[PDB]
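So the structure is just underneath, and the comments pick up after that.
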Amino acid sequence: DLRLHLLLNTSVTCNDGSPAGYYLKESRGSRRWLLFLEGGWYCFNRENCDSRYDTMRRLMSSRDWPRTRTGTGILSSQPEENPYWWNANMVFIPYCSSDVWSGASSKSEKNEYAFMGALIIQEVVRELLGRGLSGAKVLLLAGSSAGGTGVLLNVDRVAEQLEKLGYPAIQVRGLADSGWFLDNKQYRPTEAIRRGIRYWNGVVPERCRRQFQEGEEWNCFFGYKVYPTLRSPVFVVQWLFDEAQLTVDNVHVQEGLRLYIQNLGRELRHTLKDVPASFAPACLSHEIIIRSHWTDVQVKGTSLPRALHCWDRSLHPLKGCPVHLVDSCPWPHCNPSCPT
Ligand SMILES: C[C@H]1CCCCN1C(=O)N1CCOCC1
Ligand SMILES: *[C@@H]1O[C@H](CO)[C@@H](O)[C@H](O)[C@H]1NC(C)=O
């Protein structure tokens, strides 16, 4: 069980002005810290956000959050469930800003909602330093789906924050799960993100912003465009046939659709060729790192917990302990270890 703490700075808020927060389970024998960003789509205008407030309110408000949460997958403290980091300090940061973790806008007489995702991450880090994060040797910022994209948008800002506060010894790293999308043509999207960025006052990493320039910041939401600009080490986990990617592509089998699906897997593989820490199985699925059975899937005979352990060793190629693992077979579930 991870225990809830509402932010002491009550001006850093969820969408409806209630305080944001985090769930924590400390491990005082460990100098490793895992901060996980929840996912859950987003909203991009007044009418769409009002609908989300009616039926997805826990993603917009802390008023109904429970006092505890069970850690699962990479957040589990049991070695059998989490071979990688079972002894780490565990943090789950609820997603209550509806802005893919990019926003920096308060509620006001001109704004019905607050979009503060980027500031929530910064404030959680600041308040954790008093609870033991000051002694860390590794801070791993992880996340799934919208939270995976949030890792790519925020990992370098956390590194800069800790350096400027005077903690140069904490190594900041990222783990992005199911947050690596393609801006491809549909079988039968980017405009919603463009409108969202303006609605949220959304912010993107500085080097990527300088490349694409004013009005084109939406480009930095796409992994293959923002990843080369990042300085912190980032491990990318991405199913080749991700269900959210197919949903946005309007895919729900004849020759035209067969070619479309094969092309999607080929393009995704291409974008990961120069990503040296990555795990990309040929499966139709969505998210992995906080699922209890995340230990089951393998690429070339290597599980995800093993690949992550090999990554840790590389940050001290390694015989028998690979870090770049991308399937080459071209159809969903051509890998026999895919979830069923
Ligand atoms: C999965 C969601 C939430 C997080 C960012 C990526 N997401 C999108 O819905 N997108 C991205 C751009 O292309 C299609 C629209
Ligand atoms: C609380 O957060 C807001 C927004 O980041 C910031 O302007 C303010 O300085 C913070 N308060 C304190 C005491 O740090």
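Throughout, chain A uses Swiss-Prot numbering, with the displayed residues spanning 88-275, 287-350, 356-419, 428-451 in order.
Method on record in the header is X-ray crystallography, 1.5 Å.
Here the Cβ of each residue, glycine as well, is placed from N, Cα and C on the backbone.
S232 (mutagenesis position) falls outside any helix or strand according to DSSP and counts as coil. Packing around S232 (mutagenesis position) is summarised by its Cβ count: 24 other Cβ atoms lie within 10 angstroms of its Cβ, all protein chains included. According to Swiss-Prot, the feature active site, charge relay system maps to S232 (among others).
Here Swiss-Prot flags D340 (among others) as active site, charge relay system. Around the Cβ of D340 (active site, charge relay system), the same chain contributes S265, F268, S388, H389, each under 8 angstroms and 6 or more positions distant in sequence. DSSP assigns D340 (active site, charge relay system) to a strand in the three-state reduction.
Feature annotation from Swiss-Prot assigns active site, charge relay system to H389 (among others). Other C-beta atoms found within 10 angstroms of the C-beta of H389 (active site, charge relay system) number 19, with every protein chain shown included.
Record note (Swiss-Prot), mutagenesis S232 to A: Abolishes enzyme activity. Unable to mediate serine depalmitoleoylation of WNT proteins. The unchanged residue is displayed.
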*With 11 residues not built between them, what is the whole-number Cα-Cα distance in Å for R275 and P287?*
13
*Between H419 and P428 there are 8 residues with no coordinates; how far apart are their CA atoms in Å?*
12
